[PDB]
Amino acid sequence: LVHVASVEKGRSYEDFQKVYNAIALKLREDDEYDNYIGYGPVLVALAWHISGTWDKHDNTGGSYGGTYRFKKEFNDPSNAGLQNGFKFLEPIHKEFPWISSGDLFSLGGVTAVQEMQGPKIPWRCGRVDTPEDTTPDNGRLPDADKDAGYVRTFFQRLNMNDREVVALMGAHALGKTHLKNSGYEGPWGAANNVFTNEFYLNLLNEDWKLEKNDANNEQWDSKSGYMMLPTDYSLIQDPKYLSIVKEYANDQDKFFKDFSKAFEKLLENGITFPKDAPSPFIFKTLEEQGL
Ligand code: HEM
């Protein structure tokens, strides 16, 4: 099963920058969402879950098909809450009906990271909508109540290694858990709509206490009012993971570089880019444009 990137007919860089700008302007505008966190975090969670269904063994799932738009996938329990990012992006698809669904979903994650002051994330167009019967079954995304062995195995399905797994998990500096969505409740840090190395710092520097939440699930809670999932806490339980956690706590630029490569790879898993496709695009922020 091969998925070959196909550029939207006649579109170039400047066209996609417009779609970026529209997402970015709307991010600016809808600042009240989720108690003033804004929609940045749910947008990067949506781009991760639509890519996270990939299976490297048979190339099923992945971001290419746009299959999150079908009821079997948006009804995935693992995706509870992400209907809000989809709803956000609907006016944008309306304004730019020529972009594919996979391209829009994935571009929404890139746009969110950069406007929340994270690193630049190169992005490539050419995902093509596939039909309903290519929608992967539920159950392909990761459980939160497991340990580092589980996490390591899980991410190997996505062809991610130790550094990649730890870099990628740093996105949990953003947003928060919601009891009615996941059975977990609370934020990971204080600046949860700015992209920083705070997750790593909080992991190492906080006083964590293991507790049961109101949904009867175990989670780690700090005196500062922060939390960590069991899978998050894994990263300082495994010695290999802990080494890298310290690295990123100590050096945000290194974390930024590694996240950037890892997020692009995650969003492009399963896609074949022809030799003569366009080079990855690096979009300007609104700020960089005076907008
Ligand atoms: C072992 C892997 C991980 C587990 C078990 C997992 C689990 C969770 C859980 C349960 C939530 C809260 C959902 C809610 O209640 O609304 C959460 C949210 C979040 N996750 Fe993860 N996650 C994983 C990895 C990742 C990765 C790789 C990324 C992206 C690069 C990511 C991005 C985020 C973000 C940004 C949110 C916050 C969204 C918002 O506030 O609504 N997660 N995750």
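Residues 71-361, in that order, are what chain A shows, numbered as in Swiss-Prot.
For all residues, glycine too, the Cβ spot is worked out from N, Cα and C.
The active site, proton acceptor annotation in Swiss-Prot covers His119. Cβ environment of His119 (active site, proton acceptor): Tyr138, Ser148, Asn149, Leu152, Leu211 lie under 8 Å away, each six or more residues apart in the same chain. Following the DSSP three-state reduction, the secondary structure of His119 (active site, proton acceptor) is helix.
In three-state terms derived from DSSP, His242 (heme b binding site) belongs to a helical segment. According to Swiss-Prot, the heme b binding site annotation covers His242.
What Swiss-Prot says about the mutagenesis result for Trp258 to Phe is this: Substantially diminished activity. Sequence-distant contacts of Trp258 (mutagenesis position), defined as residues of its own chain at least six apart whose C-beta falls under 8 angstroms from its C-beta, comprise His242, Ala243, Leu244, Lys246, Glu268, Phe269, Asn272, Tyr296, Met297, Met298, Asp302.
According to Swiss-Prot, the feature active site, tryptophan radical intermediate maps to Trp258, an assignment based on experimental evidence.
In the structure as shown, the Cβ atom of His242 (heme b binding site) sits within 10 Å of 26 other Cβ atoms.
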